[PDB]
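The next block holds one structure in the form of structure tokens; read it before the comments.
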Amino acid sequence: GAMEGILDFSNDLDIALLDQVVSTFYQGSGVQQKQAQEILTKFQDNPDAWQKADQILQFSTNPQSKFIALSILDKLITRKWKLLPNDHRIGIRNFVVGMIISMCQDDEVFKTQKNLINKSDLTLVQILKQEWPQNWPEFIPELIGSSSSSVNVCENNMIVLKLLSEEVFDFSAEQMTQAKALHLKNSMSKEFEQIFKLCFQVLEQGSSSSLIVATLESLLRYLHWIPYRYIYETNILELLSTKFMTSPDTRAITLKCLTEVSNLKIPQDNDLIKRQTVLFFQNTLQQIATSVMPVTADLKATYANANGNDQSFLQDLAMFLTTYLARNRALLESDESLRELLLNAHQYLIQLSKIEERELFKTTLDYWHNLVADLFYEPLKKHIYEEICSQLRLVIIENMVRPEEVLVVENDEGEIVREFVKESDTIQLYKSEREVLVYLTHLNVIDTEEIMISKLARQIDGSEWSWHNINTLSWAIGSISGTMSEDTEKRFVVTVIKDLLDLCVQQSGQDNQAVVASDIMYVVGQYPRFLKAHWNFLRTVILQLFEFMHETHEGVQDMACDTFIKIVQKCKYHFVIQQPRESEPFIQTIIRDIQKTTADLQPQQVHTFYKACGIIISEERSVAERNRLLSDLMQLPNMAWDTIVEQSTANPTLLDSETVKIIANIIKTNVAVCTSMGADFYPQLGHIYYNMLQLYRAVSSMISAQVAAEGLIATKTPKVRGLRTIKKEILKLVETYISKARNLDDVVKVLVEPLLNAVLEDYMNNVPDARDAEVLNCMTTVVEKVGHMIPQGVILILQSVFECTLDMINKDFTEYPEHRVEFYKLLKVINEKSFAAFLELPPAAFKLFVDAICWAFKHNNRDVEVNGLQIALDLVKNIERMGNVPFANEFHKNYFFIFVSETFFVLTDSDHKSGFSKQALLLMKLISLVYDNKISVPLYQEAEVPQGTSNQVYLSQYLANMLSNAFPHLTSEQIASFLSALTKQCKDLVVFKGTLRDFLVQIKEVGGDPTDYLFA
Amino acid sequence: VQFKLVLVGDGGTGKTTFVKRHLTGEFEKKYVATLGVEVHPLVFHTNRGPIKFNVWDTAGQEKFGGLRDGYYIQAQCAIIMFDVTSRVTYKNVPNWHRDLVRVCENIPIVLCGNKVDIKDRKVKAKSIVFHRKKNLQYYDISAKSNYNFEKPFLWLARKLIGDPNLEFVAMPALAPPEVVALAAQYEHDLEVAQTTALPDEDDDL
Amino acid sequence: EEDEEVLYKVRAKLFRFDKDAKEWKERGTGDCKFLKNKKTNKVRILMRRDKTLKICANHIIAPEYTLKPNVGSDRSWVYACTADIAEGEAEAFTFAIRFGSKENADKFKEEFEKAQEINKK
Ligand SMILES: *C1=CC(=O)O[C@@H](/C=C/C(=C\[C@H](C)C/C=C/C(C)=C/[C@@H](C)C(=O)[C@@H](C)[C@H](O)[C@@H](C)C/C(C)=C/C(=O)O)CC)[C@H]1C
Ligand SMILES: Nc1nc2c(ncn2[C@@H]2O[C@H](COP(=O)(O)OP(=O)(O)NP(=O)(O)O)[C@@H](O)[C@H]2O)c(=O)[nH]1
Ligand SMILES: [Cl-]
Ligand SMILES: [Cl-]
Ligand SMILES: [Cl-]
Ligand SMILES: [Cl-]
Ligand SMILES: [Mg+2]
């Protein structure tokens, strides 16, 4: 198109045309905009593009054009500056400076072209980073001088300095070498005296200017690093905390500066400084009260209204108060004359803590946590804050977020329904609230009780009744469990329950009932200690829960299940024993009636139920009695099972979806019970084990048959998915059991051979899409637990899954994601526990193993990458451990350099940044192996190098060459310097890593200083 | 009533997927890296009328960065994205913010922690504090589950319209038409459709 | 939707078939409603996304339409729609709609078929 003209550099740049392209991109739309965008990117990325910058700046009438011009320069300056002839550097400096001056002197431009001026300033700052002060020593004194000549220039200088400080102190770590960083910090520091003087003057001879704001913006940055004397030994605190608080255009920035001040590095034994720290706070609070809002002000209301910058201001105030107090409140606590101030500050916080804004609430809550945690320990402090804490109890009790256990929620139509999904983002909020409230309760249990007991009584008499109110209250009451003495707790809980049951009676209809049920269940679940001392009560609670298991209300029903197991998890012993005035242990009662109780439950709920019963059964330590209970519990699934095993062994025609589901649910139930019973599950496992493995085979045959007859698409079908669920659940059951098994001999002698026989060949001999990753997962646990006892087995596992799995996952990084992850976990544990298995591999297979490892490195998926790196490290150790033997020798000869280069590659490609640490570790280990002469054979082949040549010398040479070719823009000395530093530092990871990081900086530019690698 | 929204954040954080979800309703499983920027209009219906975002969905991968900060020019609002399963992406948040606010000095910005649907969360709730001093709104989101997916836009809408009580409302639903050669090909097309498996058959819906 | 009687409501996930690609693509999750116009007695499907309330389905339950199974699912229907105005201008789609359970899927089909009969009248 017409627009592509600008891409043809063999002809002059048509600026007018450029401007059109740019306008089209920014102001245009659809296809046109899109084309223009691509055109512009191409232009920008053109390595000569920069040469046009001056022409653009001069002749363009579009600020975006110039901005782009500046991005081009910025790229050139940051990446290639020292590649440029000297003349070109000067020229660039001059026209960047000139432009800035010129834009500052024209008021209209200065007022209306801020974006472009800001960009220009940053561009300049990039030049400074390269050139200053070594090749620009006068920059600052002249900047300083220039500032008096013009208000615009002066203001603009402030922007420049703010950017410089940012680039030097705040954002340098990732972007500069250690040496260069230091150099520029040092340089800034050596001249800050003068910088500050200007800053102070401007601040003195002004009130509410854009110049004042700019100055204050720069101060915010300086505060990150300047020595404290500049803050404390000048009049600056007075200015900030009085003058600059009074006008709103300066207020926001001032407050942020004062916040940073409240974190300055500051001596602790200096009374006068303490006084100053007190004074600025006192001033600041005085300004708020008189210029903004009194302490009584309704901050919730104000925030909710969202005028102007109110939300921001309130946020910054919270940040200011919390930061200051957290650090300094002790300064205010002893001196009676400071009491009012301390309390008023807190009262502001209390008011802010009523605001409806989750994130802001969390900020304040974190402060409260800090405070109460301190009051809980520190002698004679709590009484100061008694009234503050009392108001806090209210705020928290009334803003309790829904606990994760409370599964009912109000929909948009005012109906109490089951939640669609977990409220995942309120989990931490609840913990934080509970923590603070727990502390608050400990601080004054009488207050807390009185508050709760009377709020509650106001629900009963109806005066204050509402869903929100009973809820927040109930949740609060549940959340403080543990804070009272058993005895105190006892009466409290009695009163609460009585009242909730009262509400249960008075408040009817399904929605009301759902709410009250949820609340009671939450409360009861939260007080196991109580339950344990009140058997009758406990028993009645459980029975009531069972009733709920027949609720048509799904939310309540589901909650009953979770509450049941929640209670059982803590109280199980009381179900296992025979209670006074009971005819049988309660578990017996539960089991006898399990069909009735669980009839209306969803399958997974039924499994949860069975799981709970398992917890109870495992309390029984007498083996005969326990096994008997297990037997009884499993009676229904075992009978279903026994009849299924009949029908299928007569004829492999299971083809029934109903049957498939039944089987799946049988296994799932076994899994559920195994999960809670662990090692104790063994007898039940044995009842089904052999038939279960046969069934696994039968089902495997069906899946294959189905794929053959219908195609791969078969695997999507409900039928096939169902058959696989059987296989997966089988695998899960065995995995679960083996992970918890206590008798490893039976695992090996009884479980392992048939398992392997049943699953391995099937996995190996299925088409890729039919292979269950769960097999891999199972095998990991097997190797983990008994790998040391089954060398031949481990070999078998590898033979059957290694190559076929590798071939699934080695075409790209994305296909078969579960296989991929499980695959490397398996290799990991094999490499750890059964290294011998890899020693037995044929050389070809071992090479693929090495490949497999490196491939893992190159993943961005962290699950894979991390394991890759670990396996590599373990492998190196495994090899080292073997000593000077042929296998070790061969390994190094074939693979040492493969690992070194692969590790380097991922370190340096900018795409594996998450792995930096472990990469570094691995690299350091590899280098240390040579540096320590732990490699007994020459790593080179003969005639390649003189015969005597040490592995150290060779390693250097290899590396220099690899780097020279890989990064040809680096100088030899840069490479040599880097390698010397790095090899010397192969015993000190933190230093070694810094050297790596410096290198990653230098490879992104040209002309990096080789001496940088001497940093120490 | 249209506002420029720039969307920034590390490669692979879910920026484009998030947008697409809002655009078409779909969930894109494949990671195809954005090249420079993609501009998409996006409308929401509110009690205060319709609001239009021109979403400038920028490239997070340095090597596909294109004009970089040039995209930010005259942005009226923004969303900074990270991935709660990837700590580096949170670490880079202040870099994205820096570059952004240098061009866009006074705009409302939402910080979004994506992919919370993933079990193994790495950037703990508790750690997420960068937004506080910077006056950014924060939300845990998931483009996959739609967890809080509407929140960033609702918030931004409220700030730009300047009405805290702004809510999304149902668009009126025009009566649809009574319609009735292609019959032959529709058979073919339907076949292909029926026998292509629906994704995520193991989801709740 | 003031002039309309709600004959049936169910939570669903709606897909559209991208022919060019060969994949199903989610169009929306929310309440799928069968609505009878009180004045005309016509029955339409109207479906809106959760939270945004955006229309992802708006079409008559044409007598001509047939609910077909999907190979992957025991709880979905697929069908050709020749005139959906969710996106604005009438447009043809091959839709799939999935439910929380088979029961729900089977209930939808029955309801769909009844609606079709009403539309015939
Ligand atoms: C309203 C309607 C509904 O359908 O269900 C209700 C839910 C109730 C739940 C649990 C309650 C608390 C179970 C009831 C236990 C009960 C009455 C136990 C007595 C044996 C008992 O111990 C009584 C007499 C005393 O007074 C109790 C209440 C306090 C104690 C233990 C005093 C003491 O020991 O000193 C749902 C889980 C509701 C939704
Ligand atoms: N599990 C999960 N995956 C997600 C979510 N959002 C996006 N993804 C996945 O993450 C990958 C990257 O998504 P994408 O939208 O390309 O991210 P991006 O920020 O646009 N990448 P770029 O900056 O390179 O253009 C995709 O495979 C996508 O399916 C989410 O909420 N949950
Ligand atoms: Cl500009
Ligand atoms: Cl001084
Ligand atoms: Cl116990
Ligand atoms: Cl050199
Ligand atoms: Mg993208």
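The residues of chain B that appear here are 9-188, 192-216 by Swiss-Prot count, in order.
Note that Cβ sites are derived from N, Cα and C of the backbone, with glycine treated the same way.
Among the features that Swiss-Prot reports, GTP binding site is placed at B:18-25, B:36-42, B:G68, B:122-125, B:150-152. Quoted from Swiss-Prot for the published mutagenesis B:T24 to L: Has low binding affinity for GTP and GDP. Almost completely abolishes interaction with BIRC5. Among the sequence features in Swiss-Prot, the mutagenesis site B:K37 to Q is noted as follows: Mimics acetylation; enhances the nuclear export of RELA/p65. Quoted from Swiss-Prot, the note attached to the mutagenesis of B:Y39 to A states: Abolishes steric hindrance that traps the essential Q-69 in an unreactive position, and causes slow GTP hydrolysis in wild-type. Loss of one hydrogen bond with the gamma phosphate group of bound GTP. B:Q69 to N appears in Swiss-Prot as a published mutagenesis result, with the remark: Unable to hydrolyze GTP. Increases binding to BIRC5 and promotes exaggerated spindle formation. For B:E70 to A, Swiss-Prot lists a mutagenesis experiment annotated as follows: Strongly decreases the relase of bound GDP. The annotation that Swiss-Prot gives for the mutagenesis experiment B:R76 to E reads: Probable loss of interaction with NUTF2. Loss of transport to the nucleus. For the mutagenesis result B:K134 to Q, the note given in Swiss-Prot is Loss of normal mitotic chromosome segregation and defective mitotic spindle orientation. B:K134 to R appears in Swiss-Prot as a published mutagenesis result, with the remark: Loss of normal mitotic chromosome segregation and formation of sister chromatid bridges.
Contact annotation for recorded positions (B:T21, B:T24, B:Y39) versus ligand 7: B:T24, each with CB under 6 Å from a ligand atom. Rounded to a whole number, the distance between the Cα atoms of B:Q69 (mutagenesis position) and B:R76 (mutagenesis position) is 10 Å. In terms of C-alpha distance, the listed recorded positions B:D18, B:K37, B:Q69 place B:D18 closest to B:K134 (mutagenesis position). Look at the Cβ of each of the recorded positions B:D18, B:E70 and count the other Cβ atoms within 10 Å; the largest number goes with B:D18. The highest number of surrounding Cβ atoms within 10 Å, among the recorded positions B:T21, B:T24, B:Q69, is found at B:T21.
Within the group of mutagenesis positions (B:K37, B:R76, B:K134), the Cβ with the highest number of other Cβ atoms inside 10 Å belongs to B:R76.
Put simply, B:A151 (GTP binding site) is 19 Å from B:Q69 (mutagenesis position) when counted between their Cα atoms. A gap of 3 residues interrupts the model between B:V188 and B:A192, whose Cα atoms are 11 Å apart. Here the Cα atom of B:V124 (GTP binding site) is found 15 Å from that of B:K37 (mutagenesis position).
DSSP assigns B:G68 (GTP binding site) to coil in the three-state reduction, placing it in neither a helix nor a strand. Candidate recorded positions: B:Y39, B:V40, B:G68, B:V124, B:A151. Fewest other C-beta atoms within 10 angstroms, B:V40. Here is what falls inside 10 Å of the CA of B:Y39 (mutagenesis position) among the recorded positions B:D18, B:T24, B:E70, B:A151: B:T24. Distance from the CA of B:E70 (mutagenesis position) to the CA of B:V40 (GTP binding site) is 14 Å.
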